[PDB]
Amino acid sequence: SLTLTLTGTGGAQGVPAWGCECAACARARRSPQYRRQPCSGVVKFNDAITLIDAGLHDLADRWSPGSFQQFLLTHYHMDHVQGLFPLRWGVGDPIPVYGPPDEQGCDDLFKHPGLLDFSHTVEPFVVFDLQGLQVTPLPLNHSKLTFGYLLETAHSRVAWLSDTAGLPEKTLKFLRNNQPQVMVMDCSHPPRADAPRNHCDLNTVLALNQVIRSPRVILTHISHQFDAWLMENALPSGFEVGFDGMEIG
Amino acid sequence: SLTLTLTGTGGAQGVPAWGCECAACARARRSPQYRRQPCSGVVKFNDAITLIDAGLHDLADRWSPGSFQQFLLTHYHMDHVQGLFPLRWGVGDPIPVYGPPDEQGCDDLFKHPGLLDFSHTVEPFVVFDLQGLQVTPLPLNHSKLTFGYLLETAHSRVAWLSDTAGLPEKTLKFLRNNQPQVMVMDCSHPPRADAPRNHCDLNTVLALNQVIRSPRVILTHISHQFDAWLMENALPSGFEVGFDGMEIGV
Ligand code: VO4
Ligand code: VO4
Ligand SMILES: [Mn+2]
Ligand SMILES: [Mn+2]
Ligand SMILES: [Mn+2]
Ligand SMILES: [Mn+2]
Ligand SMILES: [Zn+2]
Ligand SMILES: [Zn+2]
């Protein structure tokens, strides 16, 4: 069995953005269901649990040491690893952290890892196994060394693709060739005429799925500007917006 | 009116420590008043508000841009600045951040400060004014460039001294000569046979105050091991343990 929960669907700024009173941020202050925490997920394959990224600040309250099997990191920007900082001082057995071979990490995680074991680095396009789940690292287009991941079982294929601006050629072809049934994709911005540089806008996501043809694209890493746009514009069939806590089967 | 609220009184590990079943951690789970969030304070002087350190993760819920006057930072360890990372992307006027002239900061705060203005670096023993509050930076003994602060108004004096081990000579002498009525001091550790390197134990605090002679020392940055010790052992007169939400007046 393969399930995926989106625990956070925002970017670093979040929704509401601090001090902002735009339509999306004001709504999220009034109704918590519309809040967006840092982009992160939970994957459950049978009994085995993987935490994708660690930008949430309350992991120590959601989980106890030993209650999940590993972290899987996309990259070392603060909004994807800030939740590791207090966890590392816990009491328990070592916790494997799988991720890209970023040689610097973030602040002093690598020098003072506590119970976190960052030795589990992975390689582009080289499949590795997490309790039987087949995971393929996919290089993304981002200011840090950043991997997305294909998650595969006998019957299911899900892609986790944040943070990215467009996709590198080989990654794009890989996804077209290994069509995911579900793609969770960075779409920080509303439709733009050009670019952007570090994250996709909606036009870029539409262009990418013209190639990949995933039947279910779930947008994440949503900025408050995109949320405001979504309050007044519909998405095309086959696209939906993620929300914090969304469960995917 | 000068008042100080301790919004967090723990170290990086916190109380409860993640996964720990010791008596102090179990107590904090059962009785949340005993939880200890990252070492931080809120100073209110007349109308003005200063946030001392920024390790709390819920600042955006507690405050809005412009609802306080400035941040005052002791140092750039994560447990003292992690709360700044989401806030910087906010909407509003620039927010002054006063602190030591650490050339690196933490991660990409300096490169991408957003609405935070880190240009307000301060100097050892050089007084600066925060809406009438007289503040003196005091070098501490710690693995990062770290300042504590004397806060003074109308001959009322409060020292904020975390994180530190034994105090540098000049700082110790300055405090003896400017005896604070209240000192909030790093005491991460229960009493030890040897002074620890980056944070005081109780014996070091006792030794320091035998020189400074402040009549009221409030211990903070408290580890779960020290809480466990405090559950079975009393502090000497003139020393008390801080707690999250503690209110201090002068
Ligand atoms: O810090 V980012 O979520 O714009 O790569
Ligand atoms: O991260 V510390 O509170 O031991 O300086
Ligand atoms: Mn991000
Ligand atoms: Mn990023
Ligand atoms: Mn500290
Ligand atoms: Mn420190
Ligand atoms: Zn907004
Ligand atoms: Zn404990």
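We number chain A the way Swiss-Prot does; in order, the residues shown are 2-250.
Keep in mind that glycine also has a Cβ here, set from the backbone N, Cα and C atoms.
According to its DSSP assignment, A:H225 (Zn(2+) binding site) is helical. Summarising the annotation, Swiss-Prot assigns Zn(2+) binding site to A:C21, A:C23, A:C26, A:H225 and lists experimental evidence as the type of evidence.
Other Cβ atoms within 10 Å of the Cβ of A:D164 (mutagenesis position), summed over all protein chains shown, number 27. Under the heading Mn(2+) 1 binding site, Swiss-Prot lists A:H76, A:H78, A:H143, A:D164, citing experimental evidence as support.
Around the Cβ of A:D80 (mutagenesis position), a 10 Å sphere holds 25 further Cβ atoms from the protein chains shown. The secondary structure of A:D80 (mutagenesis position), as reduced to three states from DSSP, is helical. As annotated by Swiss-Prot, Mn(2+) 2 binding site applies to A:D80, A:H81, A:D164, A:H222.
Among the sequence features in Swiss-Prot, the mutagenesis site A:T75 to A is noted as follows: Has 40-fold lower activity. When Cβ atoms from all protein chains are considered, those within 10 Å of A:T75 (mutagenesis position) total 30, not counting its own. A:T75 (mutagenesis position) falls outside any helix or strand according to DSSP and counts as coil.
According to Swiss-Prot, the mutagenesis experiment A:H78 to A carries this note: Has 250-fold lower activity. Counting every protein chain shown, the Cβ of A:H78 (mutagenesis position) has 25 other Cβ atoms within 10 Å.
Here Swiss-Prot describes A:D80 to A as a published mutagenesis experiment; the accompanying note says: Has 1000-fold lower activity, and has 100-fold lower affinity for manganese.
One entry in Swiss-Prot concerns the mutagenesis experiment A:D164 to A. Its note says: Has a 1000-fold lower activity. Under the DSSP three-state reduction, A:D164 (mutagenesis position) is assigned to coil, being neither helix nor strand.
In this structure, A:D187 (mutagenesis position) is part of a beta strand by DSSP. A mutagenesis experiment is reported in Swiss-Prot for this position, A:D187 to A, and the note states: No effect.
Looking at Swiss-Prot, the entry for mutagenesis of A:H200 to A says: Has 10-fold lower activity. Listed in sequence order, the residues of the same chain lying 6 or more apart from A:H200 (mutagenesis position) and placing their CB within less than 8 Å of its CB are A:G12, A:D164, A:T165, A:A166, A:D187, A:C188, A:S189, A:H190, A:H222.
Within 10 Å of the C-beta atom of A:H222 (mutagenesis position) sit 27 other C-beta atoms, taking all shown protein chains into account. The annotation that Swiss-Prot gives for the mutagenesis experiment A:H222 to A reads: Has 9-fold lower activity.
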Neighbourhood of ligand 7 - recorded positions from A:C23, A:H76, A:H78, A:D187, A:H222, A:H225 with Cβ under 6 Å: A:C23, A:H225
A:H78 (mutagenesis position) versus binding-site residues A:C23, A:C26, A:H225 - nearest by Cα: A:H225
Whole-number Å value for how far A:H143 (Mn(2+) 1 binding site) lies from A:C21 (Zn(2+) binding site) (Cα to Cα): 26
Cα-proximity to A:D80 (mutagenesis position), 10 Å cut-off, over binding-site residues A:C23, A:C26, A:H143, A:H225: none
Cross-chain proximity of recorded positions to B (CB under 8 Å), evaluated over A:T75, A:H76, A:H81, A:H143, A:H222, A:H225: none
